[PDB]
Amino acid sequence: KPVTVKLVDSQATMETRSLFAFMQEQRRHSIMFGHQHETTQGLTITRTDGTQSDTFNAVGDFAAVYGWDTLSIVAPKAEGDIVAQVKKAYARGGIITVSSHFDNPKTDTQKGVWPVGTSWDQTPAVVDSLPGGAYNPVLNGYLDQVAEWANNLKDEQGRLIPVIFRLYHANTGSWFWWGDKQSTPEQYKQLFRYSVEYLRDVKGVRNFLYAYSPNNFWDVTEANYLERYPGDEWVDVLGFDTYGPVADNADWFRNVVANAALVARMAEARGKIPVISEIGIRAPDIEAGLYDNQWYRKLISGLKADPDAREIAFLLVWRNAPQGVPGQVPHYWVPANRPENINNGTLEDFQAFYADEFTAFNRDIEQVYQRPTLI
Ligand SMILES: *[C@H]1O[C@H](CO)[C@@H](O[C@@H]2O[C@H](CO)[C@@H](O[C@@H]3O[C@H](CO)[C@@H](O)[C@H](O)[C@@H]3O)[C@H](O)[C@@H]2O)[C@H](O)[C@@H]1F
Ligand SMILES: O=[N+]([O-])c1cccc([N+](=O)[O-])c1
Ligand code: NA
Ligand SMILES: [Zn+2]
Ligand SMILES: [Zn+2]
């Protein structure tokens, strides 16, 4: 039965429209599991060619949603090319999302002492990157590369692969150059809209859904979410990002459910897809060797009990760094099939999350891209 869909890109491909329609239906029957660098980074994988994952080694299926970043698209591509791995995910019927950790357009020639020139260079660069600003050509260069990548991202039949493109995330904090100390709300909205327009209208991208993803709010109100929201004409997917404590985390879990309930209600009202774009125990706690061996069970229990929060399409957790990060210390979110996670109880926790009938992994999602739609 054909369903009516209103996307940011009114000329989006049939498969991109189908992805939107798929999640609109699926989200009231399950929550899909997502994982950043699902088949490109893992503690237990022996090849990074797109055929293995820590998730698969833990539970016997891949994540449903595969996350990557513009760090694998825009020069200098610090995280490496991902075209092959995206194609393998798509061939398996998976869903692809890409976040944007864009370099700082005002300071990217100055790289040398981290974090200078990167997303984490807090030098405000929104005003100077919009048209009229001195560094607008630098931002355009990044968007040119994103567009070239998208416009050539084709399956084995030569049809474009849809991607959920999550732009300028975590914008209600100030650790990125597009954040809340770096821009007024209007300036941030202009950056988001300019960038979507550039991709869609100037460069002709037809295979994106656009996602907005602020941090979780502690005062959970529609008005707060709306302050930097780019608008219904500019966003397909309403998300948020949240990282919490490894211990004494009941209040934080209640806050996860509240923010999810808010985006779910807003999304129904506005014809959007609600998601949790990024969720995890905070990296510093994981890096200290700490664990919560009930974390995944608490997550799915809390979300599915709430009549609104359960309606999110997916939740995504961050990357499983194969050798950790420089203290080397651990930096991973999917419990791996290895002695450490067997002994501390985290692998059992994740297997229980997988077993839960409301979670959806890659074999649980079918005919994502062949659903008929009208505009
Ligand atoms: C949401 O929050 C996450 C948890 O705080 C953040 O994770 C970070 O992600 C970035 C991007 O993947 C990682 O940084 C990269 O690391 C690469 C390998 O070291 C390097 O090539 C890149 O240039 C970049 O530094 C980082 O270690 C961490 O995992 C993230 O912000 C996410 F959106
Ligand atoms: O800087 N980050 O990339 C980042 C990511 C996730 C969370 C937080 N945080 O809470 O400050 C920061
Ligand atoms: Na759901
Ligand atoms: Zn239904
Ligand atoms: Zn994010």
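Chain A is numbered as in Swiss-Prot, which gives 43-368, 372, 374-421 for the residues shown.
Cβ atoms here come from the backbone N, Cα and C positions, even for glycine.
Feature annotation from Swiss-Prot assigns active site, nucleophile to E320; the stated evidence is a curator's inference. Summarising the environment of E320 (mutagenesis position), the number of other Cβ atoms within 10 Å of its Cβ, over all protein chains shown, is 24.
According to Swiss-Prot, the feature substrate binding site maps to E121, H143, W162, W217, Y285, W360, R361, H377. Taking the Cβ of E121 (substrate binding site) as reference, residues of its chain lying under 8 Å away and at least six apart in sequence are, in sequence order, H79, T82, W110, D111, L113, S114. In the three-state DSSP scheme, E121 (substrate binding site) falls into the coil class.
According to Swiss-Prot, the experimentally introduced change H143 to A is described as follows: Very low mannanase activity against both mannans and mannooligosaccharides. Counting every protein chain shown, the number of other Cβ atoms lying within 10 Å of the Cβ of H143 (mutagenesis position) is 17. According to its DSSP assignment, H143 (mutagenesis position) is coil.
Experimental mutagenesis at this site is recorded by Swiss-Prot as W162 to A, annotated: The mannanase activity is 95, 70, and 30-fold less active than the wild-type against mannotriose, mannotetraose and mannohexaose, respectively. In the three-state DSSP assignment, the secondary structure recorded for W162 (mutagenesis position) is coil. Of all Cβ atoms in the protein chains displayed, 14 besides its own lie within 10 Å of the Cβ of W162 (mutagenesis position).
Within 10 Å of the C-beta atom of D278 (mutagenesis position) sit 26 other C-beta atoms, taking all shown protein chains into account. Under the three-state DSSP scheme, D278 (mutagenesis position) falls in the coil class. According to Swiss-Prot, the mutagenesis experiment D278 to A carries the annotation: Retains significant activity against mannotetraose and azo-carob galactomannan.
Long-range Cβ proximity for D283 (mutagenesis position), meaning a same-chain Cβ under 8 A and a gap of 6 or more residues, is found for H211, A212, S255, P256, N257, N258, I318, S319, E320, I321. Looking at Swiss-Prot, you'll find the mutagenesis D283 to E noted as follows: Retains significant activity against mannotetraose and azo-carob galactomannan.
In Swiss-Prot, a published mutagenesis experiment is listed as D283 to A, annotated Retains significant activity against mannotetraose and azo-carob galactomannan. Lack of activity against all substrates; when associated with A-320.
Among the mutagenesis results in Swiss-Prot, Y285 to A has the note: Reduction of the catalytic efficiency with carob galactomannan and 2,4-DNPM. The residue drawn here is the original one. Residue density at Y285 (mutagenesis position): 18 other Cβ atoms are found within 10 A of its Cβ, drawing on all protein chains shown.
According to DSSP, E320 (mutagenesis position) sits within a strand segment. Among the mutagenesis entries in Swiss-Prot is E320 to D, noted as: Causes a dramatic decrease in the catalytic efficiency against mannotetraose.
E320 to A appears in Swiss-Prot as a mutagenesis experiment; the accompanying note says: Does not alter the affinity against carob galactomannan, azo-carob galactomannan, mannotetraose and 2,4-DNPM. Lack of activity against all substrates; when associated with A-283.
Taking a C-beta cut-off of under 8 angstroms and a sequence separation of 6 or more, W360 (mutagenesis position) has the following same-chain neighbours: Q78, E320, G322, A325, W379. For the mutagenesis result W360 to A, the note given in Swiss-Prot is Lack of activity against all substrates.
One mutagenesis experiment named in Swiss-Prot is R361 to A, and its note says Strong decrease of mannanase activity against oligosaccharides, while the reduction in the rate of polysaccharide hydrolysis is more modest. Strong decrease of mannanase activity and not able to distinguish between mannose and glucose units; when associated with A-377. DSSP gives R361 (mutagenesis position) a coil state; it is part of no helix or strand. Cβ neighbours of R361 (mutagenesis position) (same chain, under 8 Å, six or more residues apart in sequence): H77, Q78, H79, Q83, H377, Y378, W379.
A sphere of 10 angstroms centred on the C-beta of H377 (mutagenesis position) encloses 19 other C-beta atoms. Under its mutagenesis entries, Swiss-Prot includes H377 to A with the note: 100-fold decrease in the activity of the mannanase against mannotetraose and 4-nitrophenyl-beta-D-Man2. It hydrolyzes polysaccharides only 10-20-fold less efficiently than the wild-type. Strong decrease of mannanase activity and not able to distinguish between mannose and glucose units; when associated with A-361.
Within 10 Å of the Cβ of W217 (substrate binding site) there are 14 other Cβ atoms, across all protein chains.
Within the set of recorded positions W217, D278, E320, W360, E320, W360 have a CB atom less than 6 Å from some atom of ligand 1. In this structure the C-alpha atoms belonging to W217 (substrate binding site) and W162 (mutagenesis position) are separated by 6 Å. Between the CA atoms of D278 (mutagenesis position) and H143 (mutagenesis position) there is a gap of 20 Å. Distance noted between the C-alpha atoms of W162 (mutagenesis position) and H143 (mutagenesis position) is 9 Å. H377 (mutagenesis position) falls outside any helix or strand according to DSSP and counts as coil. Less than 6 Å separates the Cβ from ligand 2 in the case of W217, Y285, drawn from the recorded positions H143, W217, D278, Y285 in sequence order.
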